[PDB]
Number of protein chains: 4
Amino acid sequence: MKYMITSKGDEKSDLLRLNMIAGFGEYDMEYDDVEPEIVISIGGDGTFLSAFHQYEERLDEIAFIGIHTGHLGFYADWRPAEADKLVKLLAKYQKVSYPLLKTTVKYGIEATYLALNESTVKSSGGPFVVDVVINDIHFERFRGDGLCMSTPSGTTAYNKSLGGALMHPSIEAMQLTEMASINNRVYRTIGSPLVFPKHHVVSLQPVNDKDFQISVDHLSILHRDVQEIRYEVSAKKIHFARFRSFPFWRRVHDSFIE
Amino acid sequence: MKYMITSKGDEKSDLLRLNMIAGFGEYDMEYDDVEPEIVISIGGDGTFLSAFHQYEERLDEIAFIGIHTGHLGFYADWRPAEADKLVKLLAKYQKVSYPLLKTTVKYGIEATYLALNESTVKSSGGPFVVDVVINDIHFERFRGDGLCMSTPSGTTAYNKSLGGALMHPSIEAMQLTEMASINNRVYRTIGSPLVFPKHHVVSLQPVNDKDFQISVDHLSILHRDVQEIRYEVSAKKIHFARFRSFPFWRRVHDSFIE
Amino acid sequence: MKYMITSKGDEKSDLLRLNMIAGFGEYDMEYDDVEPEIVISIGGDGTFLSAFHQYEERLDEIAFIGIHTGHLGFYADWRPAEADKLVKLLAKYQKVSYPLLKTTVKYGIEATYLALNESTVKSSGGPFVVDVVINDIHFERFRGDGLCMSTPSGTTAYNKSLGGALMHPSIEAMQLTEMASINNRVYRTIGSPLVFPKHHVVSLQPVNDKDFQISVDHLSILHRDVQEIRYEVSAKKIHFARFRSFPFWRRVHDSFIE
Amino acid sequence: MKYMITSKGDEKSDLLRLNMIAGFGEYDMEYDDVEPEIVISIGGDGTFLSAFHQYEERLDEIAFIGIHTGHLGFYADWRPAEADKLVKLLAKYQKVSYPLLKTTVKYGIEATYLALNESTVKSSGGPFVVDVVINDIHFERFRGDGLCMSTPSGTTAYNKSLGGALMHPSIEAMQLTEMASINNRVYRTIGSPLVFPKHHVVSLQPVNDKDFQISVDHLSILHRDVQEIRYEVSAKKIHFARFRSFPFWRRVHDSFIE
Ligand SMILES: C#CCNC[C@H]1O[C@@H](n2cnc3c(N)ncnc32)[C@H](O)[C@@H]1O
Ligand SMILES: C#CCNC[C@H]1O[C@@H](n2cnc3c(N)ncnc32)[C@H](O)[C@@H]1O
Ligand SMILES: C#CCNC[C@H]1O[C@@H](n2cnc3c(N)ncnc32)[C@H](O)[C@@H]1O
Ligand SMILES: C#CCNC[C@H]1O[C@@H](n2cnc3c(N)ncnc32)[C@H](O)[C@@H]1O
Ligand SMILES: C#CCNC[C@H]1O[C@@H](n2cnc3c(N)ncnc32)[C@H](O)[C@@H]1O
Ligand SMILES: C#CCNC[C@H]1O[C@@H](n2cnc3c(N)ncnc32)[C@H](O)[C@@H]1O
Ligand SMILES: C#CCNC[C@H]1O[C@@H](n2cnc3c(N)ncnc32)[C@H](O)[C@@H]1O
Ligand SMILES: C#CCNC[C@H]1O[C@@H](n2cnc3c(N)ncnc32)[C@H](O)[C@@H]1O
């Protein structure tokens, strides 16, 4: 099977990567970073995020696995001492799929992005005001720092810091959370996080300023002359290679409780 | 079609109820409060809640409709001036189903409940401490005022006041929110609301005191010698008669924004 | 100097208490639990709370000291291994004063309480609705689970779990926090915690039900036929014997961060 | 008395300003925008903020008054229809003082600012990590979007959106609130807002990146090679001319409740 390994680039990760490649050399496995069927990320969740975005055009043909050389990750959920066991098992597994978020940005005179964690919108030097439209229905006028749209697996990330709910990645949904919304006699937002099912479309529409700083996972870009930002649950899914049970809620416990 | 009408019991509601019955008298419709196929609730959400619990043993055979004589309700979402139009249309509609929550209470030496909004657990005079177990995995030891498990339609109720997320009722899920959790160097809870898919089981297990005040929607009972409280998404669903489009998110907007 | 020692009543605490009494026997110190000038509490914050309430009528004549036999407390902030050192130093110190909360309860056809942590109000079986009046000005109609009024030192307790701010006990103030407030198009509360200076009076006035469950620190009582609940910063203060520097913010760090 | 009037610069405000100047012409009053003793701001809170910062070097010699031509402001708390009455009364009042925040920024190889609302710190393109030090004691390592330090009158502004408490401006204090803090098994912040008395010093110290976007009220500047950011309650106070009673809590009610 064609495979590749990305590394965080520190000593520990590169040596682990060389050792796994050497071990893969003892099996019918071809290193190929152009059309891999297996993508191993060694590092942290940041490293895994880059791996996903490197190959986001071949998601349906790839199964991902993350090894954590630092602390336990939500995506990089296997330990280095288990690398040898991982080599063997991979050589000869079930696949687990998580939902992704599609962001569409439209301009004047169109770009789409795929997120594994979340997409966020803030202003580019000035007050952030957008009209929030759900399935063509005007829902609210949002004034604040910005907004965040999370995938289920993303809910443990930025979404969590914003008071969002944690949702099991088996739920095909996206979650919208507010950043520092203004609420007074005049201005009014829902306050609560909002969880949207598949096929629902959330559109953000500029009121005055049309420039926005938009993020998708790690990447943050200043967009100019924006007419609309559309969020929806993607038709695409990320696929993980599963070798043993490590339940999401146990992953949550291990990361946040103890 | 067999039908019945419950009233809040104030003047406005009883007169509206008598008028609809009179109007139903002009069609092939039989009043029957034992085996109705249609249950009309006239009043508020509290009135609708009682209607649901009155007939919770025939949910699969009943389509519910709520008329709001006071303010707009999430369940009682039609206006009194539309009663005549409702009579006609009902006489000769699509059905919309929402998920429900199953609560199981086990003792020493077993009772099950169905909730349309939520079930909550608090202590009966003393400190509340329970072990939270998700699919047989110990997740956290909760210390605080109590816990709340909400259906999707319930998310706009008690759940919302506790910082929970609002979720579209098309999502088959339940949501657990904390009431005043203690978090310090010693005690540790997740903090965030948790959203569970169908088939996941959340079990609350006593640590010391075994007496608990348990609520299901409007009903609140002191339970004694409790060994376990199990929450899961019910196999049963509530069915609404749908006569026109009134999207959940528009219902949310109308109730909270303007 | 006249002194007494209260114990949590477990083995560790009673033996520590007997040893300190024996050690005090080597100095000019008289055990007197009627008119002590020094009150030593051995146990946890709960034990210290009881010590305070046991002698709340002689606060101006007493200096308190807490020893923690369990985990570190905010009031019981000295370790058992330091008991001998405490005996000596006490025998031959500076005094530190913290603000207290006065609760007044008025009826039909008047009772006052002093709180070291907080006073809370909830309903006694039913919906909680009160009108909140600040210095005779109607501020809001509160609908929810209840309300909590905290002293500065209390801010690390129940107040913290409710999203309240932590405030240095050198600030003569009280802080009002909400429990699960209902906010929609119809009902409206401030949401935010409110911090009141000395001489401001917060009055809670019943709207419908006049029965309330009122707590002051550890004690919780059902009050009947209530006409008003008044909160204000007390003229009285609790006095601590200070033997070394242990800054409030360090106490906060040690208890919550690490 | 020497005086000046600043305007928002819209039609309504300029005409109101010309009319008040004309009316002042009927009294012993000299327009002087260099050394005024009275500064009238006509517009909104933004306009008032600029007025304050225009004259922040003569705060002890100036009494401020705000007129709101748009919605009611916390600083601009008088209505246009009352301009004539204001002219008269000012011609021949009590003074009310609010606390201010001092921000000190130190570099490598020192700048101080005065805030009426708040000062905030965020990163300049990258992860925000700072060590929070209170009176020379290391309190926490903060990871998140940023931090906000509010004056009492500022507590109704940005501070409120971040979950901060509202505090009466008679309390000489500052309040620190978190923006989207990361909390997991590894990283740990207090969570709660923190209220500091006069003479307490809060120092933010860089961990890695030394570039920060720092705001003081309306002004936001990228600071380079920062070694420390110090916050403390200022010795300086803003003085308002008071003509009638308009209690802070009533101002809060009018702005947020109804
Ligand atoms: C910018 C930046 C770094 N912040 C990322 C932190 O969040 C973590 N993270 C990334 N993705 C997730 C995630 N999906 N769930 C929980 N934590 C996550 C990452 O491990 C790190 O702890
Ligand atoms: C890991 C990693 C790489 N950083 C990207 C992730 O950082 C996470 N993040 C950024 N800011 C915060 C934040 N302020 N709190 C928690 N997570 C955050 C966010 O989820 C994003 O996907
Ligand atoms: C006890 C009590 C009364 N509190 C109930 C309030 O919440 C409302 N309520 C009941 N169910 C829901 C609901 N499902 N969503 C939003 N509000 C709801 C009810 O209308 C009323 O406004
Ligand atoms: C309507 C109605 C009947 N009351 C029952 C409902 O009241 C709701 N409720 C009770 N307490 C609160 C509350 N404190 N905030 C918001 N909703 C609440 C809860 O959802 C429950 O189902
Ligand atoms: C009922 C009950 C027990 N909950 C009390 C918990 O809060 C603690 N507590 C009591 N007073 C304070 C306090 N003033 N600050 C922080 N924690 C406090 C006590 O130590 C224990 O951890
Ligand atoms: C200690 C001790 C004795 N218990 C009394 C204290 O418990 C504290 N408390 C009660 N409930 C909670 C709570 N739910 N969260 C945090 N602290 C709480 C409260 O401050 C009260 O003064
Ligand atoms: C950037 C920007 C605009 N946001 C400012 C909003 O907050 C308001 N504001 C400014 N200062 C305060 C303030 N001190 N209290 C409450 N609101 C304030 C201002 O009126 C406006 O409503
Ligand atoms: C008014 C005015 C001028 N804008 C400055 C003020 O805007 C306020 N502000 C900026 N962002 C927010 C915000 N996100 N929510 C509430 N208030 C905000 C902040 O207090 C600042 O002093």
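Note that chain B is numbered according to Swiss-Prot, with residues 1-92, 95-111, 115-263 shown in order.
Header entry for method reads X-ray crystallography, 2.0 Å.
Keep in mind that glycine also has a Cβ here, set from the backbone N, Cα and C atoms.
One mutagenesis experiment catalogued in Swiss-Prot, B:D45 to N, is accompanied by this note: Only minor changes in the structure and a 10-fold decrease in the kinase activity. Sequence annotations record features per position, and here Swiss-Prot assigns NAD(+) binding site to B:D45, B:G46, B:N122, B:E123, B:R148, B:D150, B:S158, B:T161, B:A162, B:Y163, B:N164, B:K165, B:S166, B:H223. Among the features that Swiss-Prot reports, active site, proton acceptor is placed at B:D45, with the record citing experimental evidence. Here the residue is the original one, while Swiss-Prot reports the published mutagenesis B:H223 to E with the comment Twice less active than the wild-type. Its activity toward DTA is increased 2-fold.
A map of Swiss-Prot features onto the structure.
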residue : record               : DSSP class
B:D45   : mutagenesis position : helix
B:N122  : NAD(+) binding site  : coil
B:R148  : NAD(+) binding site  : strand
B:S158  : NAD(+) binding site  : helix
B:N164  : NAD(+) binding site  : helix
B:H223  : mutagenesis position : coil
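Chain C lies within reach of none of the recorded positions B:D45, B:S158, B:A162, B:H223 when a CB-CB distance under 8 A is required.
Spanning 3 unmodelled residues, the straight-line distance from the Cα of B:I111 to the Cα of B:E115 measures 10 Å.
A Cα-Cα distance of 31 Å separates B:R148 (NAD(+) binding site) from B:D45 (mutagenesis position). Residue with the densest Cβ environment among the binding-site residues B:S158, B:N164, B:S166: B:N164, by other Cβ atoms within 10 Å.
For B:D45 (mutagenesis position), applying a Cβ distance below 8 Å and a minimum sequence separation of six or more within one chain yields B:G66, B:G73, B:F74, B:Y75, B:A76, B:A162.
Proximity to ligand 1 at the level of Cβ atoms, with a cut-off under 6 angstroms, picks out none of the recorded positions B:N122, B:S158, B:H223. In this entry, B:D45, B:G46, B:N122, B:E123, B:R148, B:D150, B:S158, B:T161, B:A162, B:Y163, B:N164, B:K165, B:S166, B:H223 make up the residues listed for NAD(+), with the farthest two CA atoms of the set 31 Å from each other. Neighbour count (other Cβ atoms within 10 Å of the Cβ, all protein chains): 26 for B:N122 (NAD(+) binding site). Among the recorded positions B:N122, B:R148, B:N164, B:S166, B:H223, residues whose Cβ is positioned under 6 Å from ligand 3 are identified as B:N122. Proximity to B:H223 (mutagenesis position), judged by a C-alpha distance within 10 Å, picks out B:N122 from the binding-site residues B:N122, B:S158, B:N164, B:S166. 2 residues are missing from the deposited coordinates between B:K92 and B:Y95, whose CA atoms sit 8 angstrom from each other. With all protein chains in the displayed structure included, the most crowded Cβ environment within 10 Å among the recorded positions B:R148, B:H223 is that of B:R148.
Around the Cβ of B:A162 (NAD(+) binding site), 21 further Cβ atoms fall within 10 Å across all displayed protein chains. Selection of the recorded positions B:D45, B:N122, B:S158, B:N164, B:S166, B:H223 by a Cβ distance under 6 Å from ligand 4 yields, in sequence order, B:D45, B:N122, B:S166, B:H223.
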